Amino acid sequence: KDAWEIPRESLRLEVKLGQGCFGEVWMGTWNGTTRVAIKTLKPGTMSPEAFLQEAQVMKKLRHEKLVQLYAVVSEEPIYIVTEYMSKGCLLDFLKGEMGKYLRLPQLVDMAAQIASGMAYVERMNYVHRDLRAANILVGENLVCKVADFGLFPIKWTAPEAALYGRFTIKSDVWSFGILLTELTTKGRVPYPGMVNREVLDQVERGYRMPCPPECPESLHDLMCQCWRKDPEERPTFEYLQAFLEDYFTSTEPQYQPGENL
Ligand SMILES: CC(C)(C)c1cc(NC(=O)Nc2ccc(Nc3ncnc4ccccc34)cc2)n(-c2cccc(N)c2)n1
């Protein structure tokens, strides 16, 4: 009914990108010229108004470092259409062919951009709740955009969230820090060796991950401020961004290209 709507002759479903739970994800072309990502609803495997809740958010939330909602088709079969990202999600990108070649400069930059997005989310008074490498999209020239693929991620979750349901932007700052390890370890699931329950008692007993192999120390300090027990001591995203944008000038101007970072 609104300005976002387009005919289905414009939509060229070309290559599939996995069957979700309540539909499929598609790589394709809109208006025969624009590389596009299409999300499907399998009719009557979910409330229509539930499936369109997505686009209603993506309309509200617009920023260079966020997913772009392109277009909707809001009559069965229903199609949500969003800007295509050539590299797919960050997690894949990290532990795939390219991981080999990424260093701290490329990694902190990706991280800078995420913060940038997540900072707009701050200014929006919205919470994410599942910020983490699986939820970031990469495209050309290492562009990173915040997203949510619709995917119990306790390992990434702040204890006030995992425990008492107390979900804030500060609990998103906890995730960021975890994400900072995903980036510094090229994909490796945080708290290796630990089963969930184990993690949960452990960070309550105050345990944090060590600085990973060859990651500088000021990157870890930064991580730790994200993992402060008290939710309100954690840095603002505005802070984090700045910190990371200025990193190799203001913090590691003495940084030397390593074996893995
Ligand atoms: C912005 C915020 C955080 C507010 C947001 C964003 C989304 N939704 C998405 O981000 N959806 C999404 C759309 C398309 C792809 N796939 C892809 N998109 C582009 N390129 C790809 C290249 C390869 C593979 C895939 C894709 C992945 C996720 N939110 C949301 C709200 C309510 C329910 C659900 N479930 C999500 N909230």
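The residue numbers of chain A are those assigned by Swiss-Prot, with the residues present covering 257-407, 424-533 sequentially.
Method on record in the header is X-ray crystallography, 3.1 Å.
Note that Cβ sites are derived from N, Cα and C of the backbone, with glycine treated the same way.
What Swiss-Prot annotates here:
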type	residues	note
ACT_SITE	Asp386	active site, proton acceptor
BINDING	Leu273, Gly274, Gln275, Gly276, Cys277, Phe278, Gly279, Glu280, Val281, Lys295	ATP binding site
MUTAGEN	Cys498 to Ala	Significant reduction in S-nitrosylation
MUTAGEN	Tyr527 to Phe	Constitutively active
Spatial neighbour of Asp386 (active site, proton acceptor) that is closest, considering only the recorded positions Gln275, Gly279, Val281, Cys498 and their CA atoms: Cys498
Candidate binding-site residues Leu273, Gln275, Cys277, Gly279, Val281, pick with smallest Cα gap to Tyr527 (mutagenesis position): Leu273
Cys277 (ATP binding site), number of other Cβ atoms within 10 Å: 9
Listed recorded positions adjacent to ligand 1, that is, members of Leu273, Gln275, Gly279, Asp386, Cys498 whose C-beta is under 6 A away: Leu273
Rounded to the nearest Å - Cα separation of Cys277 (ATP binding site) and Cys498 (mutagenesis position): 33
DSSP state at the residue listed as 'active site, proton acceptor', helix/strand/coil: coil
